[PDB]
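Each remark here refers to the structure printed beneath this line.
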Amino acid sequence: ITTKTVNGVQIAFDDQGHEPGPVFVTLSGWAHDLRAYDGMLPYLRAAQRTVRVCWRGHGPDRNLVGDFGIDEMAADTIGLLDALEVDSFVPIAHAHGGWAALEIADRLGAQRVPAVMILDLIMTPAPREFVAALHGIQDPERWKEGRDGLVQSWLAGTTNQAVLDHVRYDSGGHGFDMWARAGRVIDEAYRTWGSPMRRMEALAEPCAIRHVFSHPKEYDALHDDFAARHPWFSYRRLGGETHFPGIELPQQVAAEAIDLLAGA
């Protein structure tokens, strides 16, 4: 694991592979790091240069950082990719990392970012149960309750050892400060855009987006309708038990990313 100072903050990352073409850039969700992509990584790096990126405050340095959100996540990873002289690249973002993935796509254009894959991101407007949990993890006294309740629904009774180990053992060293911030940023993201589908339609020059998921349940039909209206959009339900398709089904998700890049 290596680090750079980007925008005055410490960004940890991983740089593997030398195949030519667009670079895979992995972006995790809130309160976990590039180990979310340990399963996919052998397949990704065999295919393309692969850069796994941590968010600010998520690297080995677990000091509390200044408050930040989606605009900073985007500017940090862009500044990192500029420093690494990465040209065109394809973000792979887990759940609400997709908000930053889309902000990055929107900032650089379709030629510098020709595709984006998103993993298990709520595509409807935010359910009220969700918003309720986004406020419970902002609760100093009961943020742990909120997390366990989010986690338990993310697992959905799974037996997949990789997903179990990642949630139980591989996301330590975070607390109220980061979980409350995730509550703040995810809540404000739905409040501002309505939904990530609305977020996508606001892209001036939409690149190729693919949403890969196992958890929403409502509707694939909302996806069919979105794909039928926008040729740049695709999607695939994976059939996994969990909220973590990249960890539960790493080869299949990698195959999807390699497919998405091939098309674009």
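Residue numbering for chain A follows Swiss-Prot, covering 2-218, 221-267 in order.
This deposition comes from X-ray crystallography, 2.3 Å.
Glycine residues also receive a Cβ, built from the backbone N, Cα and C atoms like all the rest.
Secondary structure at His246 (mutagenesis position), as computed by DSSP, is coil. The annotation active site, proton donor/acceptor is assigned in Swiss-Prot to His246 on the grounds of a curator's inference.
Feature annotation from Swiss-Prot assigns substrate binding site to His97. According to DSSP, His97 (substrate binding site) sits in a coil region rather than a helix or strand.
Quoted from Swiss-Prot for the published mutagenesis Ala96 to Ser: Increases substrate affinity. Here the Cβ of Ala96 (mutagenesis position) has 23 other Cβ atoms within 10 Å, regardless of which shown protein chain they belong to.
Swiss-Prot gives this note for the published mutagenesis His246 to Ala: Loss of catalytic activity. Cβ neighbour count for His246 (mutagenesis position) (all protein chains, 10 Å cutoff from its Cβ): 25.
Think of the gap as 2 residues with no coordinates, bounded by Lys218 and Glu221; the Cα atoms of those bounding residues are 5 Å apart. Remark: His97 (substrate binding site) has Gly30, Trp31, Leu122, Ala183, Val186, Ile187, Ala190 as non-local neighbours, by Cβ distance under 8 Å and separation of at least 6 in sequence.
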